[PDB]
Amino acid sequence: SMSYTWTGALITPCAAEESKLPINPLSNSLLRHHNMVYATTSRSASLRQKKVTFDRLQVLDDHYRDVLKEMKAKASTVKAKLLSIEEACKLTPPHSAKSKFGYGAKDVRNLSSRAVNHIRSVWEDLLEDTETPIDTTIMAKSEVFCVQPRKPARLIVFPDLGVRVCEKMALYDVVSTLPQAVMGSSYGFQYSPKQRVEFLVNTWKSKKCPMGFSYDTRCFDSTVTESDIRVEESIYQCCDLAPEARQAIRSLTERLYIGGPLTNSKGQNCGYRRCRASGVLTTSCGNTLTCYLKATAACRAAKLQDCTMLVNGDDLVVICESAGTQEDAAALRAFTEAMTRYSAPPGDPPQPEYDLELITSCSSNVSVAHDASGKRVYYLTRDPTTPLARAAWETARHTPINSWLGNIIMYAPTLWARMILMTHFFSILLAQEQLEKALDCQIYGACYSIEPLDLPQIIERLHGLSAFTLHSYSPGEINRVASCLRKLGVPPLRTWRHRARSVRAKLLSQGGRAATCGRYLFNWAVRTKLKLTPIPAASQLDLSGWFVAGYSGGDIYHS
């Protein structure tokens, strides 16, 4: 059936939308070519609708049904708890969209009476109404990018805050624990950057002759079928669950997950959804499950030998035993025909890679460097264009999320993150004495509140001390970076070294947590380097739950 159906109404905005990068002295010292930095807006929604709207072809087979059974079997071992209103409430981001029922994120997190009552009723309705479609709002997402030699806005779809709290109560535990129990080590979200790189390298090294490939599904969310969603439910149904939870999962599937009406910000009726809603709690879990299912079965159909998979929602990367240049190519193609039939056509044509550094999964690739001792250290990196573009934007305008704080944390080892992202922001945070002001960044969909002063501890725990001494980066990685800088109009690395020297001096001058930031984050700025030793207060930090599960668009906030 058609992924979407439109009445004719338009996807509208609430407030005005800034699409151009301001001429700010602060952002300008970071990125000069401001005209190459844009933000998507509702004005392009139309194009995106034109791409995500199509008819889904899907033919199942024995391979598919066999992989399904296996997944169910593991599902059975899971026992999911029903969250309390209080618990689900504490999970709501402070700035989550308010309900159209006289209360907002702040009220929910505060267990206010009105909010709680409506939740109670929204919940009681999920237990009694097992059919009526549930209303969802559709909006144009606002994301920053760099022009190319422009992308249309992606469309977000979500139900009312009341429903979201109920989803958490009935499924937060399921989506936090089931992907793992089912996919085992193939479930990507359990790994921290360091751990993901560990898994990729060991896997590659364990193949007699490794062949790997990433697979890009053309608009995954619109490729997901009601059948996919119901199969996704049958898995959830294998868990031991409390009665009301079992009903909630059932009613949510029929009234929300499989599809439903779409309403713009003005209250008009835009159309109807019959595929994955990007903004629900089960979006990450379902996509990871669905994508894993289809890929596993496709892998068999294609006859790839000794496959090892890594799935992150819709992102997929496979590494296997190569047969031969030709065999591999013919097999990949067979794999794509499998996926196509399971309703997961390719966006970009899947190319078989024979060098781990060439494969790009989750927008990252492997690269090598050396620590103080010259020992080789594999780390995760990527083209820094978007990250830089967003730092600039986030510098000129106060945004809800700081993609830059997240990128530093996720790319603390990379060249650009240390030399630019760190230098630039600590520079500005000093000038505004906000080194202690907590900012909301985001990791795997989940929204975290973090104090810049903690970064050192965080980085040491998620990466290891080598993240402060990495050096001697590969030429390929250096060139991509320098190239990128010239393109955007960002000062050359030598300027950042100079700048980092200054910012460091100041940091140390302040003593305390800051003096540390300068010692560890910027030890690369000096030549008479300090011997960096484990940081005490780090291991005392609670980082449990940080790399356990993805929650893209899940409205999750545990900080």
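To match Swiss-Prot, the residue numbers of chain A are left as they are there, and the shown ones run 2420-2568, 2573-2982.
Recorded method is X-ray crystallography, 2.8 Å.
Backbone N, Cα and C define each Cβ position, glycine as well.
Per Swiss-Prot, the feature domain 'RdRp catalytic' maps to 2633-2751.
Under the heading Mg(2+) 2 binding site, Swiss-Prot lists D2639, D2737, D2738, citing similarity to another entry as support. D2737 (Mg(2+) 2 binding site) falls outside any helix or strand according to DSSP and counts as coil. The Cβ of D2737 (Mg(2+) 2 binding site) has 23 neighbouring Cβ atoms from other residues within 10 Å, across all protein chains displayed.
Under natural variants, Swiss-Prot gives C2785 to R with this note: In strain: Isolate pCV-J4L2S. Its own atom aside, the Cβ of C2785 (variant position) has 18 Cβ atoms within 10 angstroms in the protein chains shown. Reduced to three states, the DSSP call for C2785 (variant position) is coil.
Swiss-Prot lists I2824 to V among its natural variants, and the accompanying note reads: In strain: Isolate pCV-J4L2S. Applying an 8 A CB threshold to same-chain residues 6+ apart, the list for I2824 (variant position) reads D2863, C2864, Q2865, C2870.
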Mg(2+) 2 site, defined by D2639, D2737, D2738: further same-chain residues with Cβ within 8 Å of the Cβ centre: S2637, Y2638, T2640, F2643, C2714, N2735, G2736, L2739
Long-range Cβ environment of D2738 (Mg(2+) 2 binding site), under 8 Å and at least 6 residues apart: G2611, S2637, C2714, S2784, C2785
Chain-internal residues, separated by at least six, CB under 8 A from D2639 (Mg(2+) 2 binding site): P2769, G2770, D2771, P2773
DSSP-derived helix, strand and coil totals, residue by residue, for the domain 'RdRp catalytic' (2633-2751): 54 helix, 32 strand, 33 coil
Distance bridged by 4 unmodelled residues (Cα of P2568 to Cα of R2573, Å): 9
